[PDB]
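**Q** Provided herewith is a single structure, encoded as structure tokens, for subsequent inquiry.
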Amino acid sequence: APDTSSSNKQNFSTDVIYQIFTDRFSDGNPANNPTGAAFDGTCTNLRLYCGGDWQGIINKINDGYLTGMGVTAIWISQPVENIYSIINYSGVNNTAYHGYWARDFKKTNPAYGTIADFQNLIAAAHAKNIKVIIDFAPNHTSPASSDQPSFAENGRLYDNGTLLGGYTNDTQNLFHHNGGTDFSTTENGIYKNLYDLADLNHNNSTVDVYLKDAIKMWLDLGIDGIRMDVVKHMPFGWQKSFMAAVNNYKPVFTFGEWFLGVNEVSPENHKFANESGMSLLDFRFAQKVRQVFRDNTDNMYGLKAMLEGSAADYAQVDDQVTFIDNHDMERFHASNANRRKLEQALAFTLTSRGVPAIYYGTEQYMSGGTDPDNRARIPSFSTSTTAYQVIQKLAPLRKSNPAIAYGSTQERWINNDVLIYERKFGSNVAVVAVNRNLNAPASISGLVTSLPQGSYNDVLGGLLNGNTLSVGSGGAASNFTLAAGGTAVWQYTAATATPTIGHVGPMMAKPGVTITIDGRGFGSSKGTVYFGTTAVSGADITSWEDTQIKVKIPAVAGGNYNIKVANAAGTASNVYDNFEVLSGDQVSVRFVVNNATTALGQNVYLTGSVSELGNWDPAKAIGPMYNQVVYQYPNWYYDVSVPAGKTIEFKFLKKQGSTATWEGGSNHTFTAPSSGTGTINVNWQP
Ligand SMILES: OC[C@H]1O[C@H](O[C@H]2[C@H](O)[C@@H](O)[C@@H](O[C@H]3[C@H](O)[C@@H](O)[C@H](O)O[C@@H]3CO)O[C@@H]2CO)[C@H](O)[C@@H](O)[C@@H]1O
Ligand SMILES: OC[C@H]1O[C@H](O[C@H]2[C@H](O)[C@@H](O)[C@@H](O)O[C@@H]2CO)[C@H](O)[C@@H](O)[C@@H]1O
Ligand SMILES: OC[C@H]1O[C@H](O[C@H]2[C@H](O)[C@@H](O)[C@@H](O)O[C@@H]2CO)[C@H](O)[C@@H](O)[C@@H]1O
Ligand SMILES: OC[C@H]1O[C@H](O[C@H]2[C@H](O)[C@@H](O)[C@H](O)O[C@@H]2CO)[C@H](O)[C@@H](O)[C@@H]1O
Ligand SMILES: [Ca+2]
Ligand SMILES: [Ca+2]
Ligand SMILES: [Ca+2]
């Protein structure tokens, strides 16, 4: 099948995700609606269930609302069973309509539907070539009070009906009891509760195995992707072992939510996206888009910097899920704002790198402040809004023009209010011009592109006051006026002669797992696939066609490899780097080192005899480790994904910059558990 196929669970760069708050989209089955104080059919009280369910999504998939819009994927509220409690927060009732208060990860939320409903949703979506992404929040269960077990459902956790435990009398230690986080440090936000939500303890073997079994159930139901909740608040090491469990079983596109505020650029964020096994929601992108197109707190130079910067900071910038708003921000469109601002931001997102996500209702110009005002019931299913048409004309380009799905990004013209950028991939080009200035035209002269000579009609058909472009030889465009608020798109597509890799997924797995290599020019006959210097050809290449290769990871030593392919004739393609071959199945192990004194700015790291520990390379050591919550300085700890059942030798390092001080004596040694979790506690050897 082609890279653009709806059965491609490893690549969403050619797709356009429609984010659905299930309860606020469409009530297709009144029978499963909550009752009494937990419900409001007029959806006036935005904190109670309104009725939106899976049958409603099924209906909107079948009657063409999403299809006609160009949406090829949907991201829905967490499907697992939530608590039924109606929490009174300072006189205001609240329900689990949002689905973030899980109680049983192996059951569905009856308000959304039954298992069978979920199955029908998967079938209906797939029958219309629409992938399905589910929210999954393994960080916590639900609101709880340690010294007041009658509050809500005490954050109780069930395993397909069987009670595992609650927050009160947590003798099994299923949850954390370190208080609540103030978000002061990453460590503080990971091992303490988010608000009053019972924080699950992933170092507890029961919780670890439970969650991994849970996701498998959903993978077996046919989901095509996963949206991980508050990933900045779970041990990164455990999450990596979680992604390995997923990828070593049934890999699906996974992205986590790591909030970034205005102007925030986080190296940690980058590292997590580059090494965890999942990508992230592109907040850096979204926040900059808001500044530039919505709030007027930065200009195109800032947008350009974000694009060039993120392209350098993210190893797979193309896996980042972009958006202009969501359920935790005020709607992009302000009631008294010019609608063109939302339209331009939309056009920009749909033609930029990554995986665009559109918050339901955006195409209907929904306005609304912070939660819950941004979660109103969609007021209309009209296909006649300008925003709907914008998405309709641009979303399909991600499928037909690989330059938009996998292309590089280059600024070709710019000033305070104007940005004309170019996307390129093989014999494919797309040029996008945007003028954020709603009252001032822009005279564009000197624009140079990679577009072949000729005349190009605006793909938006002038919908956003775009214009026709005239390109001479050398790709130089002749002078033109870019209208106020003008937005235009010009493109060129043709067959690519040389093998070009535009995407690889998953990016982390053990030998034997099948990965997907997408792009153009691979040819119809099986060629060769390279993992570093290692050549793979023949039978281990399960299937091969011009835009997609399905190949099994060779039994090479664990490590980081460059992926490359060659066609039947032997012509090599570009290199897709940063692929991680695991050393085998993974288990999460907490490493603890005592009496490791340091000077300010100096931190302790972990290094060892397996790639998962950086194979003794200081620059690849795990850390910096923690020393605040679970253990206090001079004791340090860190949860790490390591190969199950392997005997591993390790040591700890004290690093400042790239300068490293090694533990003295002999290597520490231990054997990772075959499954479940583990903890190794040792002393620092001077
Ligand atoms: O590089 C692979 C090896 O990495 C580890 O070796 C560490 C030692 O653990 C560490 O003590 C340090 O050894 C130095 C030693 O302290 C000093 O007396 C001597 O003069 O120089 C040594 C360095 O050459 O640094 C090495 C890394 O170089 C790991 O313990 C080992 O098993 C790996 O084979
Ligand atoms: O002509 C090549 C040149 O094109 C663009 O430069 C623009 C510039 O961005 C505008 O602000 C204005 O000054 O017109 C210039 C073209 O005459 C590219 O930005 C630039 O890098 C490139 O060399
Ligand atoms: O907790 C984070 C913090 O840990 C280390 O700080 C130590 C410091 O090195 C010791 O000399 C002593 O002052 O205790 C501190 C922890 O309370 C890291 O050195 C520091 O960079 C890091 O932020
Ligand atoms: O009860 C606390 C809040 O829980 C949810 O908030 C979600 C948020 O929507 C999601 O994007 C983020 O990743 O996780 C948090 C907590 O799971 C509800 O949406 C809020 O209304 C609640 O106040
Ligand atoms: Ca319903
Ligand atoms: Ca947590
Ligand atoms: Ca890369």
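Here chain A follows Swiss-Prot for its numbers: 28-713, in order, are the residues you see.
Quick check of the header: X-ray crystallography, 2.3 Å.
In case you wondered, yes, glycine gets a Cβ from its N, Cα and C as well.
If you look up Swiss-Prot, you'll see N166, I217, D226, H260 marked as Ca(2+) 2 binding site. In Swiss-Prot, a published mutagenesis experiment is listed as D256 to N, annotated Reduces activity 23000-fold. Reduces activity 520000-fold; when associated with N-355. Sequence annotations record features per position, and here Swiss-Prot assigns active site, nucleophile to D256. Quoting Swiss-Prot on the mutagenesis of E284 to Q: Reduces activity 4100-fold. Summarising the annotation, Swiss-Prot assigns active site, proton donor to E284. Under the heading Ca(2+) 3 binding site, Swiss-Prot lists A342, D604. As a published mutagenesis entry, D355 to N appears in Swiss-Prot alongside the note: Reduces activity 56000-fold. Reduces activity 520000-fold; when associated with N-256.
Set these features in their place in the structure for me.
**A** Counted within 10 Å of its Cβ, the other Cβ atoms near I217 (Ca(2+) 2 binding site) come to 26, all protein chains included. Secondary structure at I217 (Ca(2+) 2 binding site), taken from DSSP and collapsed to helix, strand or coil, is helix.
In three-state terms derived from DSSP, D256 (mutagenesis position) belongs to neither a helical nor a strand segment and is classed as coil.
Cβ contacts within 10 Å of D256 (mutagenesis position), excluding its own Cβ and spanning all protein chains shown: 20.
Note: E284 (mutagenesis position) has non-local neighbours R254, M255, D256, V257, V258, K259, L307, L308, i.e. same-chain residues 6+ apart with C-beta under 8 A of its own C-beta. DSSP gives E284 (mutagenesis position) a coil state; it is part of no helix or strand.
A342 (Ca(2+) 3 binding site) carries neither a helix nor a strand DSSP state and counts as coil.
Look at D355 (mutagenesis position): DSSP puts it in coil.
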**Q** Work through the recorded positions one by one (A342, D355, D604) and name whichever has its CA nearest to the CA of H260 (Ca(2+) 2 binding site).
**A** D355
**Q** Which residue, out of the recorded positions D226, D355, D604, shows the minimum number of other Cβ atoms inside 10 Å of its Cβ in this structure?
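**A** With the recorded positions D226, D355, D604, fewest surrounding Cβ atoms within 10 Å: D355.
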**Q** Report the residues of the chain - excluding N166, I217, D226, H260 - with C-beta within 8 Å of the mean position of the site's C-beta atoms, for the recorded Ca(2+) 2 site, in sequence order.
**A** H167, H203, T208, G216, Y218, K219, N220, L221, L227, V257, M261
**Q** By a simple count, how many Cβ atoms lie within 10 Å of the Cβ of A342 (Ca(2+) 3 binding site), its own Cβ left out?
**A** 19
**Q** Below 8 Å Cβ to Cβ and six or more residues apart, same chain only. Which residues does that give for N166 (Ca(2+) 2 binding site)?
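**A** Those within reach of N166 (Ca(2+) 2 binding site), by Cβ under 8 Å and sequence separation of 6 or more, are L221, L224, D226, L227, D256, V257, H260, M261.
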**Q** If you compare CA-to-CA distances from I217 (Ca(2+) 2 binding site) to each of the recorded positions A342, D355, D604, which comes out shortest?
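**A** In terms of Cα distance, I217 (Ca(2+) 2 binding site) lies closest to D355.
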